Amino acid sequence: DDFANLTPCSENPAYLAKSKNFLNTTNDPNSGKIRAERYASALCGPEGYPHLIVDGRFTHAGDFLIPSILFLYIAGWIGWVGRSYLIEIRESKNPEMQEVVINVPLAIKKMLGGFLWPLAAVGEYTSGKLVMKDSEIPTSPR
Amino acid sequence: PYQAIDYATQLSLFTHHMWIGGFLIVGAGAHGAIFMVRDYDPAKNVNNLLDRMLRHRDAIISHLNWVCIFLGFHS
Amino acid sequence: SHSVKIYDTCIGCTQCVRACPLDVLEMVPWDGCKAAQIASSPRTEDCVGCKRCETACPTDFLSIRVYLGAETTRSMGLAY
Amino acid sequence: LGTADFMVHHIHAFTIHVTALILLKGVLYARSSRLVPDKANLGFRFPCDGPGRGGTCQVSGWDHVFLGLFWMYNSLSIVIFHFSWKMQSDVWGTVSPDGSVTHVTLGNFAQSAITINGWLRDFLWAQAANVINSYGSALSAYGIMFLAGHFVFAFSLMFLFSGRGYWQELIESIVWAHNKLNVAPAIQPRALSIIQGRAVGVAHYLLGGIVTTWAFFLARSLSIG
Amino acid sequence: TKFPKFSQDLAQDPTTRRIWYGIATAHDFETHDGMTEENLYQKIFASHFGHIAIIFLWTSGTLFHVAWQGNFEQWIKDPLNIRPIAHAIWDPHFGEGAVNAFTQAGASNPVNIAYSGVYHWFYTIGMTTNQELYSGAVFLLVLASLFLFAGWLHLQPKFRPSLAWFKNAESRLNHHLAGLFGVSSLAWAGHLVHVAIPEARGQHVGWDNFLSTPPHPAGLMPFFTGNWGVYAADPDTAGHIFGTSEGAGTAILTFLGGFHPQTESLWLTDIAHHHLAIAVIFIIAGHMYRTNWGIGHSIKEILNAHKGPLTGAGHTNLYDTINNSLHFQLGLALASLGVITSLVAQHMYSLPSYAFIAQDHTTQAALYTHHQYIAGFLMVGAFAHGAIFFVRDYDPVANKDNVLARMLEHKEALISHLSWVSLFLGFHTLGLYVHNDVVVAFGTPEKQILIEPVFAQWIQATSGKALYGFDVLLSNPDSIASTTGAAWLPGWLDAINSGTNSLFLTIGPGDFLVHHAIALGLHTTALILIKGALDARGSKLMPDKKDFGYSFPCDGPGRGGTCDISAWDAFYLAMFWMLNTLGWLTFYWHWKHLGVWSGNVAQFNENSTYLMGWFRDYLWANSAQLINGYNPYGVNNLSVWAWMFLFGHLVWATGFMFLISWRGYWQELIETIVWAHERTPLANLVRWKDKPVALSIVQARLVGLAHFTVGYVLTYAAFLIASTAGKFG
Amino acid sequence: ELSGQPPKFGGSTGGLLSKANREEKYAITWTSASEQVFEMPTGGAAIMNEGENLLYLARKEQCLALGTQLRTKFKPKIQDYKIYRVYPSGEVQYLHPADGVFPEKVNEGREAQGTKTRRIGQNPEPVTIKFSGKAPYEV
Ligand code: CLA
Ligand code: CLA
Ligand code: CLA
Ligand code: CLA
Ligand code: CLA
Ligand SMILES: CC1=C(/C=C/C(C)=C/C=C/C(C)=C\C=C\C=C(C)\C=C\C=C(C)\C=C\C2=C[C@H](C)[C@H](O)CC2(C)C)C(C)(C)C[C@@H](O)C1
Ligand SMILES: CC1=C(/C=C/C(C)=C/C=C/C(C)=C/C=C/C=C(C)/C=C/C=C(C)/C=C/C2=C(C)CCCC2(C)C)C(C)(C)CCC1
Ligand SMILES: CC1=C(C/C=C(\C)CCC[C@H](C)CCC[C@H](C)CCCC(C)C)C(=O)c2ccccc2C1=O
Ligand code: SF4
Ligand code: SF4
């Protein structure tokens, strides 16, 4: 019986009154109707606008959890391919030069081999190459 | 034709070209200073107008500073 | 006046002396470096603390350091 | 032209003479000065001669231009505000078939523009009703832009009010963080130079202010005719 | 030159920097010429006496001016309508319009209106006539005189304390915990019982007859026999009218809970049992540390015993570090005072104690804003003086391997993770706000990202809020915690479950967004202060920063340029972020409470999700009454507030000269002015004594920050007071 | 006293002030082989004579700036410039070069003062020398 102050938009008089006039974002003439029918399934406040629930419950998993994993996969992909390209370009006798002039073949090669980034990162951490010892890192005076 | 009747166009044109003018004047000052630093040569400017400008500059800056303070204060 | 100190890491490169605009530094004979010379600051009462000497020093951190202290007419660079 | 026009014209004169003072001092003292007698050897674009002589920040001609940009902005802003309010209050409007004229702001310039409170309430507050209320209509792009102008301005203060040593130390810590994961770049990052910091600050400041004024004027003048 | 006698380097300066830096470094005793530890401590002791005397004089002056030119004896007869009066106005520069406008509060002369809420405080503690106010003012004058004389006396050569007397931590802690806290709170409970409550029940008790009338019909017999429950019998009824005997009980120590039905404030008997119990707890705590009788704990043994296997040395040698360093103690005290000042604000705006103070909305807003700003200042000062400690007092060999010296070991990790959390908050918070703004702008506000503050609503439910239907803990009438028969449960649940008060205000999505923004501000200000404190000893750019002191301008343009590198610069930067965070906090509080007081909570509930709502419904909307304080048509009582509003908008801008433009330009200009003065006939007769120079770099930053802060405070103070007074007052 | 023959200059407002005759001034003397034009560090350009020249300035930095200009900005270089400090009592102290040899080059007879025998990282901790009126470099 959570959210006793929240009611589904399908049963919210404010949403019912205000959803007849939803604008069309694209040139598609039915996009307002599509928006109304998709937002009727959410939890709405007294103002007839959908609210999201992020307490972790799976009934509202599409509110945060699914987009959460969707973001995380892409962000990990970008970070892993960047780190791999930097590491492989370091020992090229001019890593600084190849940072402003991108090595397109190697860049794309790292782009493709980056969907398996979680497994690669997990394997690398177990292999000790993901992190460096604190005695092997420059430090500022205390 | 029909420009003065269009108030938005009047205001826009006025403000736009005035901003352009202000930027141009500031650039004039900047590149004049650039010339003075770089292209100036003392040997070619003995007692000319440029030299005599450079020789009473304290008077210029002092009197101009006074007029700025006077204008700011009273206005 | 400001205090200018030269530590034992100087390599006798003379850059600090030339960079000084108020003639405070000097080159003196030494033995701890290959160049067999070191920097001295006999006229620190004329130093204005412009830090050009430090900017010219090529050693790690600075073999020559300038600490700003009591301000006099000379050290403030006043013409009036 | 009356008392208010007199005061505004003399304000224009004041701001213009001050901008001329800054730029003229920059040009005349570029070669050298009493404080620094060999400014020419340091170039046109240098940040300072050091903390010596009590502090020699912003002695080059470049810094004089950097300081003159703000005063040019102030002067031109006052000029365009004068033009806008005077035109709206005494010239622009509508004509009845009898022959009478009804101005946009009903001639309030001659009595409100003589105090700063007038320029705040009767001009900046009263005439901003057309831009803040622009959401939901075709003028919304101005309202957005208006807020955008109010943002970048503030953003520029990060660069004008600070110095590069703090950012260099912060970058040192962040570089340690990226070094721990073996992801440090070959091109060592550095905080922006003093001259670059001043340039970034003045650029973002001018952009924000001018965008604010443009959005305000366009949204106001597209709602009266 | 004689001035400044405490420094010889500044005394030989021929310029005007001598005067500025003499004023600046006057109260920094730790670096005076020929200063000993003993003399330093004694001077500090006398100066602290001085600040206490000044505080007492300030309170006496407040009381005296209220009693003299106020309307207290008429305010008590109708606290819900009459406006309290602060002090009279005597401005010869006034015109007739201002005289007619400021003759307010039913007075007969120009007069101010008090917004410090002292009338409510005086009424609540039983002061009903201005003669009592006058007597209090005179007594405070005498107390201030006594403290000034005490400072003078303990400065004398034979009454001069020793160094060991200043380093007796155990005895000081015992005496100040048991006596300064426990005994004082016990005496306050006694004042409430013997005087305040009988005055609330329409009985006049003063010095002339307090020794006769007992507070309770059974005096001191049940207390010693053990029949304490007698004092809690027959409490005040809900139909009690404050200040009269109508429907009043005879109990003195109760746990009624909730709020008084009329005054909408906590029950005075609750205050009595609360302060008495606190006094007992403090008196027990004060007997903890051994002084000279063998019994008691010793702090050094405690600290050295609590060593950890993961921290190497644990809290070893921290006693010596804290006892030898004054900046460590000052930082700890400032942090604690700031935390409890913020606590005071939070727990007072929601649990009012003084009678009828909830109705007077302007005073509540002013008190919250004032004590919150003070808390922010104190929190900044804690970190600043901790950084000063790291520069001066920290010893890397005495503190070897303890927790303090171990922070520097993993300081880079601290700063990096803190910067990450600040960036993570800022990016996504600004993204959500801008997303909502753009979505609403395109006329489709139904696509806003609106997250319900679930966790805080759950907390409210646990405390017993049944609106959200979580039925957990006190909201669950079947859980153990809600069935213990605790005496406070019925009244407390009655108070929390009514929307008529600020006790646990209902929250929504905009509240979520603004709390996360406040978290961003807090973490960022903490990042600046912590980075400055940890980098005070040195960094890669300046490994020897300690040898340069705490506040130095720069290291010149070498090594890439080193502007704003000292820890003082970190303080100077973090002050801006403190101000910005306080601005966000107070704007949120003020808008929410304006909606609550007007009843139009829907306005905040709708328009607080995007920034245009903040700009329009809060800034633009509420300014209408303020800026019309004086008009071409006339002037009303808000004229002074409009003038101060513009005054702040002016000083704030004036600070930008020092914050943006730097020294060399002004030095060259001053050289030209000097030339002009020296060559002017009839003006060479008058010549200066100290050679004019431009302000130093650090002085410039300080002056700009001061102008900035003064304008920032004054503008918002004027806006808040004017808006709330015009709308409601 | 000193030599004479001032350079041919029209004067300016950027020259000496009261301090010159109340605290100190500075003199620089040099012998040039041609009557040519140089740049005055006080604004404007002046013609220096063929032979010996003497010039009075207000700061030592100005004298050394003019010396740098003389040494570097002329094809026949000038190496004999001398800089003195002129006190208001007429006492003249010969400042630069100190021993007659330029400070940029090593020469015998110098004292090697201002030199620490330790690295900048071995300075004593500030806390240990508290209440001594000395900063770590001072010891
Ligand atoms: C006819 C016009 C004109 C011309 C030909 C020049 C030519 C030159 N200028 Mg000059 N200048 C001008 C106008 C002009 N200027 C004006 C109006 C000003 C006043 C602002 C200046 C101020 C100025 C300074 C202060 C300096 C020069 C310098 C220079 C030299 C080259 C370096 C440079 O600026 O390029 C490189 C230029 C850039 C990289 C600028 C790009 C970044 C700009 C600021 C961003 C603009 C953004 C735009 C307005 C909006 C975008 C919004 C965004 C969201 C996309 C060159 C001789 C420099 C010099 O000393 O060289 C000798 C120098 O230091 N100028
Ligand atoms: C029982 C004995 C006793 C008592 C009463 C005191 C009392 C005091 N000592 Mg002290 N002292 C003692 C023994 C004692 N000392 C001994 C034995 C030693 C030697 C070991 C010392 C050594 C010592 C030193 C070295 C110093 C003091 C100082 C002080 C004063 C601190 C000033 C202050 O803030 O007080 C007022 C504090 C309070 C009233 C309580 C604090 C408030 C807390 C935060 C709770 C807030 C209350 C409530 C919530 C708000 C009320 C709101 C209301 C206004 C509406 C205070 C008067 C300092 C000083 O300079 O004083 C002259 C100082 O420097 N003492
Ligand atoms: C219990 C309070 C307390 C105490 C005893 C001290 C004690 C000390 N502080 Mg500290 N400090 C505190 C709180 C405190 N601080 C707080 C809260 C902050 C945060 C803002 C700071 C920030 C701070 C810094 C940043 C520094 C000190 C320093 C010092 C040392 C003395 C130098 C000094 O500040 O005097 C001189 C003080 C001044 C010149 C202040 C004058 C400014 C005035 C008060 C502002 C007035 C504005 C304007 C006139 C208002 C008019 C309004 C009108 C127009 C309407 C000394 C150890 C300095 C130090 O390092 O010492 C070693 C130092 O650099 N403190
Ligand atoms: C509105 C003004 C403004 C803004 C946005 C920032 C933003 C920031 N400051 Mg800051 N600062 C400001 C004013 C401002 N400051 C002022 C006036 C001062 C006083 C001098 C300071 C002093 C200060 C200090 C001392 C520190 C910061 C730090 C930070 C960062 C902390 C992260 C954060 O809070 O949000 C996250 C960041 C943002 C929200 C900003 C990004 C905004 C854009 C829109 C994101 C996307 C970039 C954009 C697409 C690029 C397009 C460019 C193209 C059009 C040309 C962040 C970059 C701290 C830091 O470095 O953190 C690590 C830090 O140490 N600032
Ligand atoms: C509101 C902000 C503000 C204000 C008031 C000023 C004011 C001033 N600036 Mg400044 N400046 C500012 C912002 C501001 N600046 C910013 C943001 C920048 C960054 C770019 C600069 C950059 C800048 C430069 C680069 C220069 C100035 C200059 C000047 C001076 C111009 C002369 C003048 O107006 O008459 C004097 C000042 C006023 C008339 C101000 C009004 C004072 C009121 C009306 C009078 C008060 C009455 C009386 C004092 C009351 C006494 C009260 C009693 C308690 C003592 C003046 C002191 C120029 C200068 O040096 O002067 C020529 C100059 O070269 N400023
Ligand atoms: C692997 C990788 C990298 C490196 C990554 C590293 C090294 C990571 C290191 C991380 C460390 C050391 C620590 C991490 C801590 C993480 C914590 C504490 C997570 C907490 C999670 C919580 C509290 C979840 C909370 C809720 C969970 C649930 C979904 C609810 O509904 C919502 C909500 C918010 C309540 C990079 C950076 C190099 C590059 C990347 O592309 C990949
Ligand atoms: C650097 C330094 C420094 C500074 C720093 C600072 C100042 C800090 C601060 C800090 C802070 C300021 C902190 C805070 C904290 C807090 C906390 C830690 C809290 C806690 C709380 C809790 C735990 C609670 C709980 C609860 C609840 C929630 C409810 C119920 C009840 C209870 C109570 C249980 C010093 C000087 C010191 C020293 C030297 C160095
Ligand atoms: C924030 C700040 C920094 C730190 C800022 C840095 C290091 C700049 C970082 C810039 C990033 C890397 C890129 C952003 C700007 C780009 C032009 C964006 C390009 C966008 C396109 C790719 C779309 C300084 O270095 C500094 C120096 C002197 C005075 C003040 C300051 C100062 O305030
Ligand atoms: S610049 Fe540095 S290394 Fe070179 S001589 Fe001078 S002190 Fe020695
Ligand atoms: S603060 Fe910056 S600009 Fe000023 S003297 Fe130091 S390095 Fe130069």
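Chain C is numbered as in Swiss-Prot; shown residues: 2-81, in order.
According to its header, this structure was worked out by electron microscopy, 3.2 Å.
Every residue gets a Cβ built from N, Cα and C, even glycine.
Away from its own ends, the domain '4Fe-4S ferredoxin-type 1' (C:2-31) comes close to residues 37-51, 53-61, 64-71, 73, 75-76 of its chain (Cβ-Cβ under 8 Å, at least six residues beyond either end). Residues or ranges marked as domain '4Fe-4S ferredoxin-type 1' by Swiss-Prot: C:2-31.
Annotation comment: Swiss-Prot describes C:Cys11, C:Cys14, C:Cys17, C:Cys58 as [4Fe-4S] cluster 1 binding site. All protein chains shown were included, and the count of other CB atoms within 10 Å of the CB of C:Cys58 ([4Fe-4S] cluster 1 binding site) stands at 24.
The mutagenesis experiment C:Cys14 to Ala is recorded by Swiss-Prot, whose note states: No detectable PsaC, D or E. C:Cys14 (mutagenesis position) falls within neither a helix nor a strand when secondary structure is assigned with DSSP, and so counts as coil.
For the mutagenesis experiment C:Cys14 to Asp or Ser, the note given by Swiss-Prot reads: Considerably decreases amount of functional PSI, grows mixotrophically only under very low light. Note on C:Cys14 (mutagenesis position): other Cβ atoms within 10 Å of its Cβ, all shown chains, come to 17.
According to Swiss-Prot, the feature [4Fe-4S] cluster 2 binding site maps to C:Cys21, C:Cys48, C:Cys51, C:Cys54. In the three-state DSSP scheme, C:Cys54 ([4Fe-4S] cluster 2 binding site) is classed as helix. Neighbour count (other Cβ atoms within 10 Å of the Cβ, all protein chains): 29 for C:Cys54 ([4Fe-4S] cluster 2 binding site).
Marked as domain '4Fe-4S ferredoxin-type 2' by Swiss-Prot: C:39-68.
Under its mutagenesis annotations, Swiss-Prot gives C:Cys51 to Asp or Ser the following note: Considerably decreases amount of functional PSI, grows mixotrophically only under very low light.
C:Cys51 to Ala appears in Swiss-Prot as a mutagenesis experiment; the accompanying note says: No detectable PsaC, D or E. Counting only same-chain residues six or more apart in sequence, the Cβ atoms lying under 8 angstroms from the Cβ of C:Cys51 (mutagenesis position) belong to C:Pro22, C:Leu23.
For the mutagenesis experiment C:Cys51 to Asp, the note given by Swiss-Prot reads: No detectable PsaC, D or E; when associated with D-14.
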Binding-site residues near C:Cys14 (mutagenesis position) (Cα-Cα within 10 Å), from C:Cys21, C:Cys48, C:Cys54, C:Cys58: C:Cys58
Integer Å distance between the CA atoms belonging to C:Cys54 ([4Fe-4S] cluster 2 binding site) and C:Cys11 ([4Fe-4S] cluster 1 binding site): 12
Remote residues contacting the domain '4Fe-4S ferredoxin-type 2' (C:39-68) - C-beta distance under 8 A, at least 6 residues beyond either end: 2-14, 16-31, 33, 75-78
Tertiary neighbours of C:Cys17 ([4Fe-4S] cluster 1 binding site) (same chain, Cβ under 8 Å, six or more apart): C:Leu26, C:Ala40, C:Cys54, C:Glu55, C:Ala57, C:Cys58, C:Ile65
For the [4Fe-4S] cluster 1 site built from C:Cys11, C:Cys14, C:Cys17, C:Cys58, further residues of that chain with CB within 8 A of the site's CB center: C:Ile7, C:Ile12, C:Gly13, C:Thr15, C:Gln16, C:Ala40, C:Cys54, C:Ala57, C:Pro59, C:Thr60, C:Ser64, C:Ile65
Residues satisfying Cβ distance under 8 Å from C:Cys21 ([4Fe-4S] cluster 2 binding site), sequence separation of at least 6: C:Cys48, C:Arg53, C:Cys54
Where C:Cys21 ([4Fe-4S] cluster 2 binding site) falls in three-state DSSP terms: coil
Proximity to chain E among recorded positions C:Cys11, C:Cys48, C:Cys51, where any Cβ pair is under 8 Å: C:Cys51
Interface-proximal recorded positions, chain D, C-beta separation under 8 A, candidates C:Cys14, C:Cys17, C:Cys21, C:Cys58: none
Recorded positions close to ligand 9 - of C:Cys21, C:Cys48, C:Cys51, C:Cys54, only those whose C-beta is under 6 Å away: none
